Amino acid sequence: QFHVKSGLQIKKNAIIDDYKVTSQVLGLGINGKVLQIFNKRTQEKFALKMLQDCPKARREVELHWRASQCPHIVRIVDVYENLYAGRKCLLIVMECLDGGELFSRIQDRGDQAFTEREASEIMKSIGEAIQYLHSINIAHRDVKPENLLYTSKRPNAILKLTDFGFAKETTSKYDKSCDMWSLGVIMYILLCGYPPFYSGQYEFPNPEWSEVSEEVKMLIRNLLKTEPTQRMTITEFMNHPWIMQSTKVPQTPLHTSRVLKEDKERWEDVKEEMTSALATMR
Ligand SMILES: O=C1NCCc2[nH]c(-c3ccnc(-c4ccccc4F)c3)cc21
């Protein structure tokens, strides 16, 4: 009749007591590395972010925490304030995800090519995650496709969203829209294999955008609005068919897999421009 969950808990004893740390790295992001780590008790493998521990982070985690309670959002498992260099530090231990950057999994699909239906399912999921956050007044502000990774390597395997180095409480023109933009961006690349290209017209090339229902070309629009406003609210976003259908979408082939094999070089480029588009955007 009544249920809550563990409040956030700043464990103080050296994480080296509760885990054995590798040096084998994974994530190579904002503040420091992401080391693989093993749970002494259970013996499972984990992601370890590490932080300077200033007032800022101390809420960034404080949110991540609230968010992990979601399926498609990465779960935090433990948060430790230890002393590294000489620096009241901050070690967050979160669920390892042996999946690979959302896209970098598709170009090793091995069997067949991609599908409008499969694109939905992906977007579909990612939608959900954003919802939650918004549904609790949280903006991620950083919904890159590096920040999307899967649990494991099976096609059953699901994907989650990471790096709240950017999230912010929508507390007491705007914000929880960046996350939308991204989804839009994400959908585009999901369907074709490229973005727009500035620093705004988005053309729709032929051997790609063709018999592809304007029903779908609709969404992408509303989302990508160079605007802050009428960028279709997620609440809104969910409502539209394609997404909320699970399985009623056309089975149309998608070149995206192959497309990405075409020009593996355009990526280190994509990534920055994606962060450019984002990060700065107010
Ligand atoms: O918050 C973050 N910022 C920096 C980049 C970043 N990365 C992660 C992360 C989280 C969970 N798991 C992994 C992971 C695990 C196993 C194999 C490969 C992996 F990427 C990586 C989190 C963050």
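Residues displayed in chain A correspond, in order, to Swiss-Prot positions 45-216, 239-265, 282-364.
Method of determination (from the header): X-ray crystallography, 3.8 Å.
Keep in mind that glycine also has a Cβ here, set from the backbone N, Cα and C atoms.
Marked as ATP binding site by Swiss-Prot: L70, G71, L72, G73, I74, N75, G76, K77, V78, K93. DSSP assigns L70 (ATP binding site) to coil in the three-state reduction, placing it in neither a helix nor a strand. Around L70 (ATP binding site), the C-beta neighbours below 8 angstroms that are at least 6 residues distant in the chain are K77, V78, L79, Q80, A91, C140.
Record note (Swiss-Prot), mutagenesis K93 to R: Kinase defective mutant, abolishes activity. The unchanged residue is displayed. Taken residue by residue with DSSP, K93 (mutagenesis position) is part of a strand.
Swiss-Prot lists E139, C140, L141 with the feature staurosporine binding site. Counting every protein chain shown, the Cβ of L141 (staurosporine binding site) has 21 other Cβ atoms within 10 Å.
DSSP assigns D186 (active site, proton acceptor) to coil in the three-state reduction, outside any helix or strand. Within 10 Å of the Cβ of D186 (active site, proton acceptor) there are 23 other Cβ atoms, across all protein chains. Summarising the annotation, Swiss-Prot assigns active site, proton acceptor to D186.
Spatially close to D207 (mutagenesis position) yet at least six residues away along the chain are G73, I74, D186, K188, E190, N191, judged by Cβ distances under 8 angstroms. According to DSSP, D207 (mutagenesis position) sits in a coil region rather than a helix or strand. For the mutagenesis of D207 to A, Swiss-Prot gives this note: Kinase defective mutant, abolishes activity. The structure shown keeps the original residue.
Other Cβ atoms within 10 Å of the Cβ of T334 (mutagenesis position) number 16 in total over all chains. DSSP gives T334 (mutagenesis position) a coil state; it is part of no helix or strand. For the published mutagenesis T334 to E, Swiss-Prot gives the following note: Mimicks phosphorylation state and constitutive protein kinase activity; when associated with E-222.
The annotation that Swiss-Prot gives for the mutagenesis experiment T334 to D or E reads: Mimicks phosphorylation state, leading to elevated basal kinase activity.
Swiss-Prot documents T334 to A as a published mutagenesis change and attaches the note Slight decrease in kinase activity.
Record note (Swiss-Prot), mutagenesis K353 to R: Induces decreased sumoylation and increase in protein kinase activity. The unchanged residue is displayed. Summarising the environment of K353 (mutagenesis position), the number of other Cβ atoms within 10 Å of its Cβ, over all protein chains shown, is 14.
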Quick test of your reading of the structure: among the recorded positions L72, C140, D186, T334, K353, whose CB sits under 6 A from ligand 1? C140
Other same-chain residues whose Cβ falls within 8 Å of the Cβ centroid of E139, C140, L141, the recorded staurosporine site, in sequence order: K89, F90, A91, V118, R119, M138, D142, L193, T195, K204
Spanning 16 missing residues, the endpoints are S265 and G282. What is the Cα distance in Å? 10
Could you round the CA separation between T334 (mutagenesis position) and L141 (staurosporine binding site) to a whole angstrom and send it over? 30
If you measure between the CA atoms of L141 (staurosporine binding site) and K93 (mutagenesis position) and round to the nearest Å, you get 13
Flanking Cα pair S216 / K239, between which 22 residues have no modelled coordinates, distance in Å: 16
